[PDB]
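J.: To start, I am sharing the structure in question, which I have written as structure tokens.
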Amino acid sequence: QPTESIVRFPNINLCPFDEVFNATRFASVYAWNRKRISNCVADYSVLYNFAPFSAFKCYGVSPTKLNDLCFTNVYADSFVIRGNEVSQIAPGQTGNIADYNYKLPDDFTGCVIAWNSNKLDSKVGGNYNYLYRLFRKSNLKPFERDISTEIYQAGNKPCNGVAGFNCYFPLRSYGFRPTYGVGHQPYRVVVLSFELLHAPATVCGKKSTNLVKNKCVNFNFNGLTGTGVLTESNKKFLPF
Amino acid sequence: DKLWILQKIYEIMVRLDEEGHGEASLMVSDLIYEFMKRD
Amino acid sequence: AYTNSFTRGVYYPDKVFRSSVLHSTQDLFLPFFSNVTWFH
Amino acid sequence: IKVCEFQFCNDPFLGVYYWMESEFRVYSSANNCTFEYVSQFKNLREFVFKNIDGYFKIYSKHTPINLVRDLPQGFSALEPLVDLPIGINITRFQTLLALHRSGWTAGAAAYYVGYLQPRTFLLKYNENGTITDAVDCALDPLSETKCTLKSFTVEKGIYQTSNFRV
Ligand SMILES: *[C@@H]1O[C@H](CO)[C@@H](O)[C@H](O)[C@H]1NC(C)=O
């Protein structure tokens, strides 16, 4: 019987997660950013080991399972919200963010990751660069982005593009200040979507086991599964 | 009715922010959301 | 016009290594001595 | 190598001026760019392009030649150079030539295009694993006999290769 199992996979390119998670400036949530990730290898344990994450939840996958899987594309959506709002970034949620800013589908496949960015995104005197939408006639559909800036009509009289009685500019600034309580402090959020189409899966986590020689083992070479003893060879294989 | 009070709550959200009560402003923001959600 | 392919157009069907053996493979190959369109 | 949306020119090419490539009249659009790849007659360059199961493969071989024109008679295995996960329909293609600026007059060169067909080939792999010879099983009755016998040399005698039907 095979003494032990060895799995061999190419050395293991890189996916540009650093540019998503360590970006200088994040988007406002109403105008959230989407980055397509493709054709690359990702170590997801670099993610789940970065220690200051306040939220990290995966829905149709698991973090340790990720480093073995391949997908067609990964989409990284990113923005800033308040701490108390982080919980709305989840399937089945309602609230100001889920309804009017950024909406996950009930059947979501991926991970929601958040951390406190008070040091980066709060300013003495208030950071007005980050906005959310407070007023909308109906809820967003999943992954809808609404960047319009039309005066919202709360009452019976048309606004005609002028703000006034029951005519409100639809966006507000967060005005993040470092003296705010933690519920009101800015959090950076990354939503990873893992897409599997009928197509080549080119965004790849897997594993590499130490090679053993002259021992009966069950080996996995790049998906070739077999059993036998591996010994030195004199065959001149062509490079391909 | 609903509209008078909506306007008053909006105005207090804005004045709170203008007088440097940002956190309080945010809390009224949340009330506006909840109140506009009701029938 | 056109030219004769002769024995050209043969490629390795896969990344499989076979040594000193005759392998029969059915795949998209250029037929031997077929007309290949030439341009100058 | 780019799998992306491009609006090709009516006569796409690279224009070389005396020699340095100075003009790039290929496309006006580089949008929805799904894939980008930057990679590394006495010379014959053979390339097989196959788009199958969404993967597009280029098999490349270099041959030292001294024939003035047309395909030299010889055997050369075509090693797979590159394989890429493309996943888009490919029905037509066009080679791009380096049309030098004189009004465009190109230097002497020849390019040959052949359309692959579903064929059965008997390949003779040597000790190195290189295909040193091949037999087209449908080329001629002697080739059909060689394919049926699974041998490059057939002994004297009668062999049944296939069945003729009207
Ligand atoms: C490869 O081909 C060369 C021809 O020069 C030959 O000497 C050598 O033995 C071959 N190697 C193998 C492992 O077949």
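Here chain D follows Swiss-Prot for its numbers: 128-145, 152-173, 186-247, 257-320, in order, are the residues you see.
Looking at the header, which is where the method is noted, we find electron microscopy, 4.9 Å.
Cβ coordinates come from backbone N, Cα and C, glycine included.
Annotations for this protein, taken from Swiss-Prot, read as follows:
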- D:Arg190 to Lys: Partial loss of biliverdin affinity (MUTAGEN)
- D:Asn234 to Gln: Increased resistance to neutralizing antibodies (MUTAGEN)
- D:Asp138 to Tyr: In strain: Gamma/P.1 (VARIANT)
- D:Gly142 to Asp: In strain: Kappa/B.1.617.1, Omicron/BA.2, Omicron/BA.2.12.1, Omicron/BA.2.75, Omicron/BA.4, Omicron/BA.5, Omicron/BQ.1.1, Omicron/XBB.1.5, Omicron/EG.5.1 (VARIANT)
- D:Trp152 to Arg: In strain: Omicron/BA.2.75 (VARIANT)
- D:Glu154 to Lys: In strain: Kappa/B.1.617.1 (VARIANT)
- D:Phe157 to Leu: In strain: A23.1, Omicron/BA.2.75 (VARIANT)
- D:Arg190 to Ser: In strain: Gamma/P.1 (VARIANT)
- D:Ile210 to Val: In strain: Omicron/BA.2.75 (VARIANT)
J.: Specify the nearest of the recorded positions D:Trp152, D:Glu154, D:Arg190, D:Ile210, D:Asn234 to D:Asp138 (variant position), where nearness means the distance between Cα atoms.
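T.: Comparing Cα positions, the closest of these recorded positions turns out to be D:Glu154.
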J.: How long is the line from the C-alpha of D:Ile210 (variant position) to the C-alpha of D:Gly142 (variant position), rounded to the nearest angstrom?
T.: 27
J.: Is any of the recorded positions D:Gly142, D:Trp152, D:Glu154, D:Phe157, D:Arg190 within 10 Å of D:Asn234 (mutagenesis position) (Cα-Cα), and if so, which, in sequence order?
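T.: So far as Cα distances go, none of the recorded positions lies within 10 Å of D:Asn234 (mutagenesis position).
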J.: Quick check for the class: what is the C-alpha distance, in angstrom and rounded, between D:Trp152 (variant position) and D:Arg190 (mutagenesis position)?
T.: 22
J.: Just the number: how many Å between the Cα atoms of D:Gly142 (variant position) and D:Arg190 (mutagenesis position)?
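T.: Distance between the two Cα atoms comes out at 21 Å.
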J.: Rounded to a whole angstrom, what is the C-alpha distance between D:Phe157 (variant position) and D:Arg190 (mutagenesis position)?
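T.: With distance taken Cα to Cα, D:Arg190 (mutagenesis position) is 23 Å from D:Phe157 (variant position).
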J.: Over all shown protein chains, what is the count of other CB atoms within 10 A of the CB belonging to D:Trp152 (variant position)?
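T.: Taking all protein chains shown, D:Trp152 (variant position) has 9 Cβ neighbours within 10 Å.
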J.: Report, in whole Å, the straight Cα-to-Cα distance of D:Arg190 (mutagenesis position) from D:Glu154 (variant position).
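T.: Here the two Cα atoms are 21 Å apart.
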